[PDB]
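Visitor: My questions all concern the structure below.
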Amino acid sequence: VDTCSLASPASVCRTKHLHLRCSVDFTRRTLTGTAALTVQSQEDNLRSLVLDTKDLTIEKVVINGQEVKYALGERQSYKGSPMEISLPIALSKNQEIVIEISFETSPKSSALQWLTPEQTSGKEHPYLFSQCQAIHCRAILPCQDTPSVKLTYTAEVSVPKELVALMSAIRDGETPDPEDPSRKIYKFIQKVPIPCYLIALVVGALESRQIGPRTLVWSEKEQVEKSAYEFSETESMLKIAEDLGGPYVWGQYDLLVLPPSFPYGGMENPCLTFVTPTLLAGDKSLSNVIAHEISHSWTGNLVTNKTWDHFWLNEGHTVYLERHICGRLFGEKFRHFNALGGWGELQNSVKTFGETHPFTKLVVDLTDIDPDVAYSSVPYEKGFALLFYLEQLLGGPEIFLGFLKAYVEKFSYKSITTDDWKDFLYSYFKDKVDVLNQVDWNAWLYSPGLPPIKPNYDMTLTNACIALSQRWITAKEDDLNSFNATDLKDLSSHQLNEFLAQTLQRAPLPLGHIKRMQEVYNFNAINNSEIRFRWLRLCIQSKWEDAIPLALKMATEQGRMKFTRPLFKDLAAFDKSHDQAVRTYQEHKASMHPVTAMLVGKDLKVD
Ligand SMILES: O=Cc1ccc(Oc2nc3ncccc3s2)cc1
Ligand SMILES: [Yb+3]
Ligand SMILES: [Yb+3]
Ligand SMILES: [Zn+2]
């Protein structure tokens, strides 16, 4: 049972295909069109079915060429409104019909962000992008908005002729719109069954450059060159990922660099990964996000969580594959460094919610919980830590990678639960069941807080970060003179980030220590978004007023939640910047991503 969806479950009827025909109206901020769903009955004598909708205007429902009766239920908060449709003829089990729905989206759709010319790089054209994960596909079209249903799709998108439409699918052509010469129709085909949260659309003044034999990087003209260099390791990562997970079934692996308000680091949309421009560090240092997005082509896209309570299956396995890719490219000592950093990030997540909080559980109960509110580092890191613990318990990376490949093969094109994963783990490791019976499963899967066991980590690359961090924490006024730019000479960008994360865990530090850290290390000059973020957090939490304009700027110039949310919270918790944070939020709210605006408002407790 999927508690986040109001649609008929997979045991009643299953959507097999979507044929989407729509037009993007920028003056009205609406998507208008038809969604023809091929639905297969799973029951005898089926006479009605329910679909998920969220702020959609329904014009009509057509079956067999005639209008049918439908009814829209009362809105159920973040879940939206149920749409019950009365079928004209009762269906037998396995019978397939085509239901065509005429719909229109709301300009306030929580799936979309409509950007004015001023909000883009070019300044001449508007832009539109979607983000359906977890449950925002219902805010675009009527569907069974659950990952337990996998469908194929085709689409025809009418857009102003000067603009380009792209989807999480293979490009199948473009023609002038016959009903309007100022418009262009873009055609798309997704022939691999996908859960509907993987449906994605972007409309804008987009340009592309080839960077690999199966990869184009897409972005506005101004970011093309930087993005092509930033993501040049894409193909080498795909090759490694194919070696670990088996064949790449999606044909194309394109990348799209979104405008700065993109709410996440990346989004694993089939054929076209969406990424934040905050990755454009200039040295490929933030490429682990591409490795994560690539890994999802197996773990998440092929093997999917049946419900949002099992989201850790998608994330945990993706982080595990991500760290193997980076370990193949940069060495095992580097995989351990990233694994160790991940544990640190889990420690922070558990502290923020509290060690008893239900969102610190690996397997959650999302009954009456908005998935956007539950979202955190927990499924990623507690999920990673479990797998890394099993890897060490079961005989190392080579043995565990064998399980992972077999896991993807066993569950490809299917939606699964934790019990399914656990059952196959025991089946796969039958000769090591006694070892598996030592795992405290109830604590690992169902308990809040830090895991009952911490894996073993190589410390080589972490040691210098720890030593530097401890020098700064234990320093007194008379020790500040000993610090010099030479302290950093042998530290990588990654190690510098880890020095800051280590220091930030013991924040606040005395104001004089932070003024000195700027004087000798000039952290204000670093443009790398991960470093800059942690450095500004450390300045604000340590009460440095000079950092207020800098943190406010970073929180509003980009909108990646990982950065925007803790910056606003830090600025709101600092007395000197509290009122500024509140006013800035209020002034930017209307031009923010709807989900970001929602969550920041909750974190700030603003009306
Ligand atoms: O990337 C965007 C996104 C992805 C998933 C999502 O929903 C969930 N987040 C969780 N965190 C913990 C446990 C379960 C869940 S379900 C919301 C937004
Ligand atoms: Yb074709
Ligand atoms: Yb001293
Ligand atoms: Zn992910």
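Note that chain A carries Swiss-Prot numbering, so the residues on display, from first to last, are 5-611.
Every residue, even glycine, has its Cβ placed from backbone N, Cα and C.
From Swiss-Prot, for reference:
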- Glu297: active site, proton acceptor (ACT_SITE)
- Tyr384: active site, proton donor (ACT_SITE)
- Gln135, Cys136, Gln137, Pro267, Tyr268, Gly269, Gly270, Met271, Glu272, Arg564, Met565, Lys566: peptide binding site (BINDING)
- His296, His300, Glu319: Zn(2+) binding site (BINDING)
- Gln137 to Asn: Aminopeptidase activity almost absent, but keeps LTA4 activity (MUTAGEN)
- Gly270 to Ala: No loss of activity (MUTAGEN)
- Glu297 to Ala: Loss of epoxide hydrolase and aminopeptidase activities (MUTAGEN)
- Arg564 to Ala, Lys or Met: Abolishes epoxide hydrolase activity. Reduced aminopeptidase activity (MUTAGEN)
- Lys566 to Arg: No effect on epoxide hydrolase and aminopeptidase activity (MUTAGEN)
Visitor: If I take the alpha carbons of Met565 (peptide binding site) and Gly270 (mutagenesis position), what is the distance between them in whole Å?
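Guide: Answer for this pair: 11 Å between alpha carbons.
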Visitor: Listing them in sequence order, which of the recorded positions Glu297, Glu319, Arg564 have their Cα within 10 Å of that of the residue listed as 'active site, proton donor'?
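Guide: Correct set: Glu319.
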Visitor: Using a Cβ-Cβ cut-off under 8 angstroms and a sequence gap of six or more, which residues of the chain neighbour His300 (Zn(2+) binding site)?
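Guide: For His300 (Zn(2+) binding site), the qualifying residues are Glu272, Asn318, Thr322.
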Visitor: Excluding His296, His300, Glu319, please set out which residues of the same chain place their CB within 8 Å of the center of the CB atoms of the Zn(2+) site, keeping sequence order.
Guide: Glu272, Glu297, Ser299, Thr303, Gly304, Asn318, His321, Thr322, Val323, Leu325, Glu326, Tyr384
Visitor: Could you tell me which three-state DSSP class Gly270 (mutagenesis position) falls into?
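Guide: Its secondary structure by DSSP: strand.
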Visitor: Only counting partners 6 or more residues apart, tell me which same-chain residues put their Cβ under 8 Å from the Cβ of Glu297 (mutagenesis position).
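Guide: Sequence-distant Cβ neighbours: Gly270, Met271, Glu272, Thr277, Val279.
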Visitor: Excluding near sequence neighbours, so keeping only residues 6 or more apart in the same chain, what lies with its CB under 8 A of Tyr268 (peptide binding site)?
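Guide: The list for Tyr268 (peptide binding site) reads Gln135, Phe278, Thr280, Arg564, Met565, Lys566, given in order along the sequence.
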Visitor: Please determine which of the recorded positions listed here (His296, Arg564, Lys566) has the lowest count of neighbouring CB atoms within 10 Å.
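Guide: Relative to the other recorded positions in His296, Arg564, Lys566, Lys566 has the fewest Cβ atoms within 10 Å.
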Visitor: For the recorded positions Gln137, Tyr268, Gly270, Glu272, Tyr384, which residues place their CB under 6 A from an atom of ligand 1?
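Guide: What lies within reach of ligand 1, judged by Cβ under 6 Å, is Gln137, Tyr268.
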